[PDB]
Amino acid sequence: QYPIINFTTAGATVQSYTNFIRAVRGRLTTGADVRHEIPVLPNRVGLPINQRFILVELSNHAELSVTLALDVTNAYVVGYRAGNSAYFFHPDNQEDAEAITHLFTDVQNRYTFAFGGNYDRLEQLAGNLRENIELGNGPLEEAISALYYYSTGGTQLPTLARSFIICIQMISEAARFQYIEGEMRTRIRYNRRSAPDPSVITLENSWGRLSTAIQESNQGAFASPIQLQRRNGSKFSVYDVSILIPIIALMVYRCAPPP
Amino acid sequence: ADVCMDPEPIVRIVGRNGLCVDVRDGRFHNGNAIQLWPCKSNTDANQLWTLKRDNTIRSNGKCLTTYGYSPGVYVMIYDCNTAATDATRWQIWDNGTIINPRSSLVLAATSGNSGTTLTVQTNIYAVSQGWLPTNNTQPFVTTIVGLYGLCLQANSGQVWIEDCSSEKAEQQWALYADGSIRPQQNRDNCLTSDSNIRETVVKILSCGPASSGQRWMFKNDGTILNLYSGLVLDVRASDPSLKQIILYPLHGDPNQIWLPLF
Amino acid sequence: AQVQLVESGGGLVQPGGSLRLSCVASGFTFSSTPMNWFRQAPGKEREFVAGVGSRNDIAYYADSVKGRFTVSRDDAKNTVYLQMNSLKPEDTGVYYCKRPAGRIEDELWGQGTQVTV
Ligand SMILES: *[C@@H]1O[C@H](CO)[C@@H](O[C@@H]2O[C@H](CO)[C@@H](O[C@@H]3O[C@H](CO)[C@@H](O)[C@H](O)[C@@H]3O)[C@H](O)[C@H]2NC(C)=O)[C@H](O)[C@H]1NC(C)=O
Ligand SMILES: *[C@@H]1O[C@H](CO)[C@@H](O[C@@H]2O[C@H](CO)[C@@H](O[C@@H]3O[C@H](CO)[C@@H](O)[C@H](O)[C@@H]3O)[C@H](O)[C@H]2NC(C)=O)[C@H](O)[C@H]1NC(C)=O
Ligand SMILES: *[C@@H]1O[C@H](CO)[C@@H](O[C@@H]2O[C@H](CO)[C@@H](O)[C@H](O)[C@H]2NC(C)=O)[C@H](O[C@@H]2O[C@@H](C)[C@@H](O)[C@@H](O)[C@@H]2O)[C@H]1NC(C)=O
Ligand SMILES: OC[C@H]1O[C@@H](O)[C@H](O)[C@@H](O)[C@H]1O
Ligand SMILES: OC[C@H]1O[C@@H](O)[C@H](O)[C@@H](O)[C@H]1O
Ligand SMILES: [Cl-]
Ligand SMILES: [Cl-]
Ligand SMILES: [Cl-]
Ligand SMILES: [Cl-]
Ligand SMILES: [Cl-]
Ligand SMILES: [Cl-]
Ligand SMILES: [Zn+2]
């Protein structure tokens, strides 16, 4: 099977969550391709199918287990297994559709949702924007149980979508950003349960453009600014990768380095 | 995969004390000196530089040019064609250094005053040699969180980590384009390292010297690196109660990991 | 709460002598936890002596004691060591092992051991 990374919310810890995210980044990319101090994810074109996905097994106090599947080309969730059932977001293309079939081949019941995994769709289904969905070890613990009981009939579609938004931000987005990983570290350290502030929201919305801006930059200076927000909501623009070096940890492969 | 397109952005180039790379008096005769000047917010060409694909930096169609290849000579504006092309080539590094490959010398501002004539010097990774291409004429004010979730704080001339609090201005740090980290309460002082040797206690001192000990870079791994010494910022022995932040060789334990909040 | 440090190994020695102090931890994941040694002489304040990171590569030493003591770690035995060589009369005091923390209430001391001359 694909590589498996494990995390538990039972007795979760700043160190345990950090070691979890570090281990995820270590399997998402090899770190061999780095631009302006920022590691780049593997290029999808040329990536063999037996290296396309990374599995993340999650557990909670109720000792339920849900195994997420991450695309290594964008660190994003494409689906998940629970018990004898596998579920997948609606794939964007035909190539992604057949690649799905190489995941969780053991499972007796695979499913493809009518909806994709993007935030616009998930919140429509969840009935709440990200600004009103709290994050923390608590939400993740509840998100693990709801994802599992969907394969049982006990989870409603809005609760399912809410749990996806929770898992994606604490795993996928935390992998892409030391900043988001740090924001999750703060929630775990003080055992607080909190919705993400504007600075976290816009970073997630800008990750695709940030990868393009950094890789298509002239020695770090962007061709055009990227607008971000502070934690209090104020707006500021970024023109160079230097301030982003501690902020971003992974990028989509966009293009080849100078050679 | 296609090779990344290399754009030619138009930006200001901010450096020591937040001043801007400026073509003096807006005059564009060959040999006119480049200087530091307070950053403008208009469309005047003499502070807007085009980073072209030929590694030349141009204002108003003419090139930023080093007079020579010896440390100490000034940097001027010049016709890109009639100048020695090796004197017009520049590399902009992710650590804030702008180097001329032919001479291995570095664009520098040996003085921090408005009107300082820019020169090329031997690289020592000082504040006088730190630059950032941007349109942001102001530094970025941020909180620095570290070990155990504590916040870096400045008192008088000392620096340590305490419990975070939003109303503490002494926990606000302005990250300047020259690579220095300055307390918001006093933009004239810098996060300074006394020596380049290990366990040197870091203090708050005047940015006057603009030295190698006052230039820092936020690395991708969460550390704050002093470029010249190669040492990192360290919460000594992972014990905030010591009230000592030091330089120490890189090892990555949590007492060397920081994060700038917004 | 059950996390606890047991220092051991102090004794009475004369100048130029040597001693190894050991503190054994229990109740937590000992590996990767930074551990520091302190000493309080009669009348004076508790002063930092040495401290080890996750590896024995990582060690911080007070100026008073450089080139003489060695802080050490054995993750398998849940033990911190303070090898004390070339001992002097100035090193007399109760030696405490500490797990540092963000708040002082989460600081973690043992009961210390006495070192004389
Ligand atoms: C930083 O601020 C400067 C000052 O406004 C910006 O320079 C301006 O950039 C725009 C577009 O990037 C230039 O307009 C362009 O002019 C060309 C030439 O005619 C035209 O072909 C384009 O369609 C576009 O209209 C504008 O001239 C320029 N202003 C100057 C040079 O004074 C700069 O873009 C900002 N940098 C970043 C990275 O955002
Ligand atoms: C500040 O940034 C510059 C560039 O980002 C750093 O200089 C570069 O450092 C790398 C790695 O240390 C050098 O790589 C070497 O390349 C040569 C030739 O390709 C090769 O023979 C070596 O085996 C090694 O791979 C590189 O030469 C060097 N210079 C340039 C122009 O890239 C610089 O070290 C940074 N300074 C600090 C203090 O971090
Ligand atoms: C997450 O948990 C999995 C189950 O506990 C780990 O797989 C197990 O790894 C053991 C190595 O310490 C190995 O003996 C077991 O046979 C294996 N169990 C399986 C595969 O069912 C997994 O460990 C990683 O993956 C395995 C396949 C090995 O390659 C190890 O080198 C890996 O550490 C755990 N994942 C991580 C990232 O620790
Ligand atoms: O609404 C704030 C944010 O919330 C998401 O639900 C939306 O899809 C994003 O585009 C962003 O705008
Ligand atoms: O050098 C003195 C100053 O002279 C002004 O005329 C010019 O606009 C400024 O950019 C600066 O060069
Ligand atoms: Cl293949
Ligand atoms: Cl379809
Ligand atoms: Cl198949
Ligand atoms: Cl994307
Ligand atoms: Cl910027
Ligand atoms: Cl010339
Ligand atoms: Zn197939």
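We're sticking with Swiss-Prot numbering for chain A, so the shown stretch reads 40-298, in order.
According to its header, this structure was worked out by X-ray crystallography, 2.8 Å.
Backbone N, Cα and C define each Cβ position, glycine as well.
Annotated features in Swiss-Prot:
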MUTAGEN   A:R83 to A  No effect on the toxic activity but suppresses the vascular leak syndrome
MUTAGEN   A:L109 to A or M  No effect on the toxic activity or the vascular leak syndrome
MUTAGEN   A:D110 to A, E or N  Suppresses the toxic activity
MUTAGEN   A:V111 to A or M  No effect on the toxic activity or the vascular leak syndrome
ACT_SITE  A:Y115  active site
BINDING   A:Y115, A:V116, A:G156, A:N157, A:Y158  AMP binding site
MUTAGEN   A:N132 to A  No effect on the toxic activity but Suppresses the vascular leak syndrome
ACT_SITE  A:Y158  active site
ACT_SITE  A:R215  active site
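A map of Swiss-Prot features onto the structure.
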residue: A:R83; record: mutagenesis position; Cβ contacts under 8 Å, 6 or more apart: A:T112, A:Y292
residue: A:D110; record: mutagenesis position; Cβ contacts under 8 Å, 6 or more apart: A:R91, A:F92, A:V116, A:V117
residue: A:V111; record: mutagenesis position; Cβ contacts under 8 Å, 6 or more apart: A:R66, A:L67, A:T68, A:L80, A:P81, A:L86, A:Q90, A:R91, A:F92, A:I93
residue: A:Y115; record: active site; Cβ contacts under 8 Å, 6 or more apart: A:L109, A:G156, A:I207, A:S211
residue: A:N132; record: mutagenesis position; Cβ contacts under 8 Å, 6 or more apart: none
residue: A:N157; record: AMP binding site; Cβ contacts under 8 Å, 6 or more apart: none
residue: A:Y158; record: AMP binding site; Cβ contacts under 8 Å, 6 or more apart: A:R169, A:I204, A:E243, A:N244
residue: A:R215; record: active site; Cβ contacts under 8 Å, 6 or more apart: A:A114, A:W246, A:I287, A:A288, A:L289, A:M290
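Counting other C-beta atoms within 10 Å of each candidate's C-beta, the recorded positions A:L109, A:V116 are led by A:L109. Residue pairs drawn from A:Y115, A:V116, A:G156, A:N157, A:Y158, the listed AMP binders, are separated by up to 12 Å at the Cα level. Secondary structure at A:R83 (mutagenesis position), taken from DSSP and collapsed to helix, strand or coil, is coil.
Each residue in A:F128, A:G155, A:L161, A:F203, A:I207, A:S211 lies on the same chain as A:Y115, A:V116, A:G156, A:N157, A:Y158 and has a C-beta within 8 Å of the C-beta centroid of that AMP site, without being one of the site residues. DSSP assigns A:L109 (mutagenesis position) to a strand segment in the three-state reduction. Mapped onto three states, the DSSP output places A:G156 (AMP binding site) in coil.
Closeness to ligand 4 is met by A:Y158, these being the recorded positions among A:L109, A:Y115, A:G156, A:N157, A:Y158, A:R215 whose Cβ falls under 6 Å from the molecule. Secondary structure at A:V116 (AMP binding site), taken from DSSP and collapsed to helix, strand or coil, is strand.
When other Cβ atoms within 10 Å of the Cβ of A:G156 (AMP binding site) are tallied across all protein chains shown, the result is 22.
For the recorded site, A:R215 (active site), the DSSP three-state label reads helix.
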